[PDB]
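Below: one structure, written as structure tokens.
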Amino acid sequence: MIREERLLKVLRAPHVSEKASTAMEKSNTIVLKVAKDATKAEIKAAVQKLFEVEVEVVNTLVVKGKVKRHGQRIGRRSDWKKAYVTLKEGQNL
Amino acid sequence: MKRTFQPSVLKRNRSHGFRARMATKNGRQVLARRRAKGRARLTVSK
Amino acid sequence: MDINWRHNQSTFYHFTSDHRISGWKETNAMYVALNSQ
Amino acid sequence: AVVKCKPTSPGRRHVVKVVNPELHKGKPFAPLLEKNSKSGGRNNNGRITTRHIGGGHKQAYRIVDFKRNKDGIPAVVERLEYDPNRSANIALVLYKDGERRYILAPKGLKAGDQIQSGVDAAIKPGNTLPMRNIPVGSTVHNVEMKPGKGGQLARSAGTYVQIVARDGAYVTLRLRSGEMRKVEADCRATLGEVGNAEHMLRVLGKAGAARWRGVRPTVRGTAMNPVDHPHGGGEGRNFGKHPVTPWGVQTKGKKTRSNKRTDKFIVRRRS
RNA sequence: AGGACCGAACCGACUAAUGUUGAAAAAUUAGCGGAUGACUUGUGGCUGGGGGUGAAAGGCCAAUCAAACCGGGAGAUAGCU
RNA sequence: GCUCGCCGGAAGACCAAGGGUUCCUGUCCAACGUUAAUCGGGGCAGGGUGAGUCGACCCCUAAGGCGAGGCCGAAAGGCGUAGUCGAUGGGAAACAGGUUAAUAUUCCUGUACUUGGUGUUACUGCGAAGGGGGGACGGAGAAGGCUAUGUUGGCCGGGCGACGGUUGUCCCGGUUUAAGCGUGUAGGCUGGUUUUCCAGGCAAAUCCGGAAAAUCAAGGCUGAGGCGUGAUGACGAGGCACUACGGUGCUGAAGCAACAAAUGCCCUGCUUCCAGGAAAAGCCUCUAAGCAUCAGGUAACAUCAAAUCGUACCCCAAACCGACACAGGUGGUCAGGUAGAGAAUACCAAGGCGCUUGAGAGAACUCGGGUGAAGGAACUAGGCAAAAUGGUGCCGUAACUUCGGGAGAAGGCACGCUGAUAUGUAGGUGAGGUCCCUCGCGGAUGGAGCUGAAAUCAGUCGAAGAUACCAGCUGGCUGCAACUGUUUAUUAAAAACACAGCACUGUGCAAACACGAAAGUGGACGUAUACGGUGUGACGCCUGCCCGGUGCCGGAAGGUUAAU
């Protein structure tokens with residue numbers, strides 16, 4: 001088991017896209033941004049707990065932040081971890 | 001025309017990298033002079 | 001925008017090619033000197 | 001045997017190769033092999049210390065028992081194998097207890113010949129026993145310097161050492177170089193002379209035969225420049241100096257032995 | 001079998017033309033030599049300045065070599081311009 | 001969108017290094033693009049990189065680095081043991097179809113495979129930092145069996161054709177299907193089984209090795225491919241139905257054989273020759289100390305786990321290295337049709353491009369080419385350049401020679417197409433049918449069918465039959481260097497260097513010598529048939545005289561002479 005505080009600081013936000021929508025409606029999977037150091041074990045236990053669904057497997061990746069310039073000053077956006085969580089037959093949210 | 005600098009980050013880290021500089025006292029003088037001058041990218045590690 | 005212009009001068013400030021004038025300009029000066037002995 | 005190759009190629013004109021069907025054609029004995037990496041003539045400092053060394057074919061070392069301290073057990077020679085690390089040839093020999101070794105092969109030694117060691121071993125070639133038990137004047141190779149150290153003298157092909165006199169404490173040996181030196185009595189030695197005396201009859205034939213043996217080109221002193229060698233320059237084939245080493249020491253005649261520790265053993269010097 | 005023969009990849013550079021404020025701080029074009037060997041090449045390592053390495057030209061050692069580069073003595077000295 | 005052209009052993013496709021969002025969509029033309037710009041690898045925003053099986057991480061080590069102690073060194077520090085790190089190497093397993101604008105061995109569909117932990121059942125000896133095996137591996141040559149893959153025929157679907165003919169020996173397309181499981185082949189290796197004993201494998205050992213017998217003549221190991229399953233699944237030319245007119249849903253015939261054939265597999269093999277051809281871990285056994293009605297191990301079933309990191313895109317290039325959107329440089333993989341020996345070359349298939357200034361005029365002159373009267377090197381330092389020769393088979397070929405060569409010496413003949421030999425030859429491949437055994441992926445047979453040179457005779461056409469690209473100029477005298485090679489990257493490729501060969505000299509091993517204040521290392525895990533230095537430079541005939549000067553070697557009588 002994983003203690004509550006860790007399991008909580010792991011799911012950050014859901015990611016909205018038309019690839020997300022097709023993944024949501026056709027393959028029954030959800031893509032949402034997770035913590036930087038979060039693993040597939042802690043991600044799967046969270047979606048079982050806070051989202052009361054029947055999670056099957058977790059596919060993860062990290063998107064390197066794009067380099068953008070504001071005015072003349074150059075900068076690099078903070079890189080974030082992406083995650084595909086998939087479920088069996090049930091979801092309402 | 002093959003030029004002098006054909007890059008390879010494996011050779012680049014092993015020659016002037018941070019652990020290579022820390023391995024001897026003379027590189028420690030180099031790393032001191034990076035700090036004394038105050039360079040941002042003081043080493044070639046990244 | 002043009003800092004490279006300040007740097008691209010600094011190419012033949014430390015040349016060594018003695019067969020060319022200022023490192024880049026090709027001439028016949030070799031022959032001229034060879035025959036001016 | 002030696003054979004002259006037909007000059008069907010310009011490089012094949014002057015090559016005489018030593019053939020020997022008695023040598024084994026199969027792979028050598030597995031548990032007596034170990035890694036021997038090439039050095040290139042460079043020491044631990046990385047600088048070239050002995051030049052003209054580099055390249056060549058890859059070689060695997062073979063542990064040859066130069067000590068011959070397995071005493072009293074009869075042994076039978078299995079086969080004769082090529083050794084790349086020596087001019088001579090080695091003999092894979094099987095002892096009576098069933099454990100195999102590599103020994104440096106004398107002349108008449110072939111497959112099926114018995115090998116014995118110790119004070120009870122017979123006086124026949126290939127047998128190893130203390131020098132005080134050797135008759136004076138016989139053909140002897142694989143000679144120890146200090147007792148129990150392992151064979152150090154007359155190792156390469158065609159070599160032998162003659163016993164001139166036995167004092168009882170010391171034994172005078174006429175070495176292959178023609179030097180007479182004293183050797184203490186109880187050093188072990190092997191009868192006969194080693195069996196590859198025609199090794200000096202081969203000729204390499206071309207430059208590649210010297211290159212793939214690990215020998216590099218050997219640029220001579222007068223083709224150098226004054227900053228590299230004492231010989232050099234001259235606007236075309238000028239020497240005008242006494243011939244010296246590249247480091248300035250005079251060669252071609254100058255003696256350089258300054259040991260002063262083994263001078264008590266040297267009865268008389270080579271000439 | 002051959003440091004064999006003819007000839008592509010590959011390695012190289014013998015002749016000529018163009019180019020020479022070039023397309024290129026040494027190349028292109030038509031020919032040219034080796035092409036199973038002393039061959040060639042990818043990856044990593046080793047050898048450092050009066051030192052390395054050199055099938056030896058005083059060549060190569062980051063487009064720099066009859067003594068590399070960077071910093072310091074240093075505002076060297078200059079009866080010279 | 002229709003044509004034209006270029007590459008097609010690449011100017012196509014996939015990667016590694018390297019780059020770091022250039023990838024996709026929407027949006028704008030300030031600056032960048034050597035022009036315009038609606039376009040972009042440009043600016044802005046959003047989206048996109050999904051792994052038990054791919055690679056990294058991880059186990060193990062090579063060259064080497066670091067280096068507890070240790071040795072040595074004014075200091076800094078140098079070398080180095082036990083160890084530790086270090087891939088370019090060795091170690092477990094995933095394939096076919098489908099999907100996005102951008103991801104695919106990652107996602108979905110279908111079918112698989114591997115390694116650990118735990119539980120249960122059944123059996124009983126487990127057990128190393130140790131022993132042994134295995135990992136384990138040179139170059140070249142030669143086939144044989146295959147396969148990828150291509151050609152032809154059959155089958156299925158479609159078409160009677162812009163201008164003479166075309167229901168035909170007619171024209172176009174397709175004829176695809178993996179991993180895994182089982183069978184066990186073409187081959188290759190090894191005689192097998194049992195028993196007894198032993199100075200070895202530091203101790204020990206049933207294991208390795210060695211020595212005796214008995215018994216049988218067979219087993220074992222390895223092994224491509226084919227075969228059946230996987231798979232009455234997918235795909236499929238096309239058709240049907242809606243069309244955000246871009247495409248999107250539904251449905252779908254034949255789906256075979258012969259020939260040819262790899263540089264890919266058997267093959268880490270076989271044969272052969274010296275230059276004699278990594279290490280260690282995983283893996284398989286052996287025990288030691290201990291454990292010993294346990295701990296464990298083995299076989300079957302069940303269950304859990306296989307984390308983390310990269311996954312876009314370019315990668316022979318506008319994105320890497322070249323200051324540039326640069327005529328340059330950059331390692332690996334795939335490789336079809338015709339002609340062709342061929343990865344040459346010419347035209348093509350799939351695929352990608354027309355090179356980020358165009359439009360005219362048709363001066364001199366410059367650059368890259370084509371042709372040429374007559375002469376044919378008279379030009380010029382010099383046949384520089386240009387021109388010419390070019391392939392296969394056959395005939396024939398001199399001086400000289402180290403007997404190999406020279407030599408493709410030189411110099412000639414034939415080459416297309418059509419028919420006959422022979423309604424395609426010799427040959428290769430080879431079914432049906434017949435017979436015989438172990439009784440199969442068999443053996444003898446047998447020739448259907450397919451493929452198919454080479455030559456002769458006869459006729460024909462052109463000026464020309466190796467008609468295009470491609471593709472040796474030759475001979476005579478001679479200096480130098482024996483030769484293959486190497487060299488001043490970037491004005492010198494040579495007669496220069498090297499070279500095998502020869503000679504002299506040094507060196508007896510703790511060698512000589514070299515790098516190092518030293519320790520230590522190379523030499524060399526080599527031992528005078530070896531190693532170092534110098535000189536000459538195959539081979540043939542040879543290498544004459546001089547030791548006064550210099551150097552080196554030997555000598556110690558006498559003269560001189562340091563510190564003391």
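Keep in mind that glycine also has a Cβ here, set from the backbone N, Cα and C atoms.
For A:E18 (mutagenesis position), the number of other Cβ atoms no farther than 10 Å from its own Cβ, over all displayed protein chains, is 7. Annotation of the mutagenesis experiment A:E18 to A in Swiss-Prot: Binds normally to ribosomes; strongly reduces trigger factor binding.
Under its mutagenesis entries, Swiss-Prot includes A:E18 to Q with the note: Strongly reduces trigger factor binding.
For A:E52 (mutagenesis position), no same-chain residue 6+ apart in sequence has a C-beta under 8 angstroms from its C-beta. Annotation of the published mutagenesis A:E52 to K in Swiss-Prot: No effect on trigger factor binding; the original residue is retained in the structure shown.
For the recorded site, A:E52 (mutagenesis position), the DSSP three-state label reads coil.
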